[PDB]
Amino acid sequence: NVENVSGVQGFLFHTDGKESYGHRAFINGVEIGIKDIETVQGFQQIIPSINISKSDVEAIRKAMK
Amino acid sequence: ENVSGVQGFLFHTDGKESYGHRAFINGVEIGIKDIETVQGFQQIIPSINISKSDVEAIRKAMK
Amino acid sequence: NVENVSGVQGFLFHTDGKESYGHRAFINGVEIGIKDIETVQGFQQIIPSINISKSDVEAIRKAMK
Amino acid sequence: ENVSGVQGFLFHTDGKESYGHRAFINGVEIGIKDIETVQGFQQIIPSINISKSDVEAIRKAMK
Amino acid sequence: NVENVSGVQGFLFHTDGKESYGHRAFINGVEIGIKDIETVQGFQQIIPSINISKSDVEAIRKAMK
Amino acid sequence: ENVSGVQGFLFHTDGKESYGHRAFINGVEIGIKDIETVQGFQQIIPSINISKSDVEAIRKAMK
Amino acid sequence: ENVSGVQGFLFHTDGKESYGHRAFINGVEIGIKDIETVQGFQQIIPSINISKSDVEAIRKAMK
Amino acid sequence: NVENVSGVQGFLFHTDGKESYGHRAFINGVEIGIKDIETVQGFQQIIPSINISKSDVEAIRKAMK
């Protein structure tokens, strides 16, 4: 819809399942772990935050180059 | 602009012979195992119906 | 108008004339036949659906590379 | 974004010497034989009037 | 503002001064003369129509490659 | 999208030493002789004020 | 379109060990010394919170 | 949000601190000084105008190539 001023493309992801892996993100094609909730809430201001099951992360990694 | 860095769609059939949920994500076809992941990606990409008999043709059109 | 999230460019086409060829589509420059109405209704969620006479398909093919 | 993958326009003249309906579609000029096809493409590209005497100049400007 | 579906970039131009040169246009970087008013009204549906004095056409040509 | 195929701006000064109206059109600087042309291009590109003393610096920033 | 010619974001932490205000501007990471500059760039780019412990990972994702 | 017709990307900058450097601008990646207020008000019609402390200009220069 509207232009992306941030120079950041990607999303935060986590699971609400029984085996959490914390919060992680794809940022410009680079997967990282997020250690602090402050950082999660900061990036929630500029990129989407979605749910991904632990069993599906491997497949998402291959699609995100 | 597309802030998510994701282009593609989820697809499945409601016919009698399900192939589960799959997706094209940035030109890469993957299977999706869990409904949590389906609903997560439904927040950022479209989700459409494709019959099992038509998947082969859609595969050739994509990538 | 609005951005294309689907990564799909093209259209469905069919004729309402006397000699139907079923439903077909151009998807990212690739022409395919569509076998099932479920697939037609699915792609109608993301790409246009237009009418093309059987006599005009040959000319449209050459324009769509 | 243009989801249809089609860029161009239909053109015809309402003058006394018709040349039918034609179109530039993705830089390729074609003739259109049937009104069903004209109305189909009118859903996704503009349709304008061009006199027969001006088609040669428009051809040179396109492609 | 909104996307250009026509595959045409340019403008019609004419002068209302004392020495008219008729209607002309830049279409995709190519300057052409327009012979018939039907064509002027057709292209007015998809590209702007502006006034350019005869004395200024030479300078506009050099800017339009 | 910009349908006009023109990117740039008109510029002039209202100071005591006018340099007339000029424009950058697609990275090419030109002089404009007639007010009809100024008002024509004001329909499709912005028109701003630039002092004579600042034109040299704007020229270096453009093209 | 982005008229400012600036893509990026300001970042800081509200934790106990501040690293001040920093920014990624067109893929270049810089420190910002003065609040006037922070408020100036807040007019044109987003400003987000990043914990000190996460800056290393964000650096690797950027540039 | 909306398209940039001007062919100009950048911003004006100045400080309201104790040691002013006047008005300056980045125009298409080129830093210039602005001598006259007429020019400042003209470019304020097409590009943003922001505050930058004198102490921070050096860092902004390196980010703006």
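Chain F is numbered as in Swiss-Prot; shown residues: 9-71, in order.
Looks like X-ray crystallography, 1.8 Å, at least that's what the header says.
A Cβ is built for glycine as well, from the same backbone N, Cα and C atoms used for every other residue.
Taken verbatim from Swiss-Prot:
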MUTAGEN   F:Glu37 to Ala, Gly, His, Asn, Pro or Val  Complete loss of enzymatic activity of PlyC holoenzyme
MUTAGEN   F:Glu37 to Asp  No effect on enzymatic activity of PlyC holoenzyme
MUTAGEN   F:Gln47 to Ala  No effect on catalytic activity of PlyC holoenzyme
MUTAGEN   F:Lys60 to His  Complete loss of enzymatic activity of PlyC holoenzyme
MUTAGEN   F:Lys60 to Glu  90% loss of cell-wall binding and enzymatic activity of PlyC holoenzyme
MUTAGEN   F:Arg67 to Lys  3790-fold decrease in enzymatic activity of PlyC holoenzyme
MUTAGEN   F:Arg67 to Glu  Complete loss cell-wall binding and of enzymatic activity of PlyC holoenzyme
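Once Cβ contacts within 10 Å are tallied over all protein chains shown, the mutagenesis positions F:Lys60, F:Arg67 are led by F:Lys60. F:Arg67 (mutagenesis position) and F:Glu37 (mutagenesis position) are 8 Å apart (CA-CA, integer value). Most Cβ neighbours within 10 Å among the mutagenesis positions F:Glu37, F:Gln47: this distinction goes to F:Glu37. For the pair F:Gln47 (mutagenesis position) and F:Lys60 (mutagenesis position), the Cα-Cα distance reads 21 Å. DSSP assigns F:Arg67 (mutagenesis position) to a helix. F:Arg67 (mutagenesis position) sits 11 Å from F:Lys60 (mutagenesis position), counting Cα to Cα.
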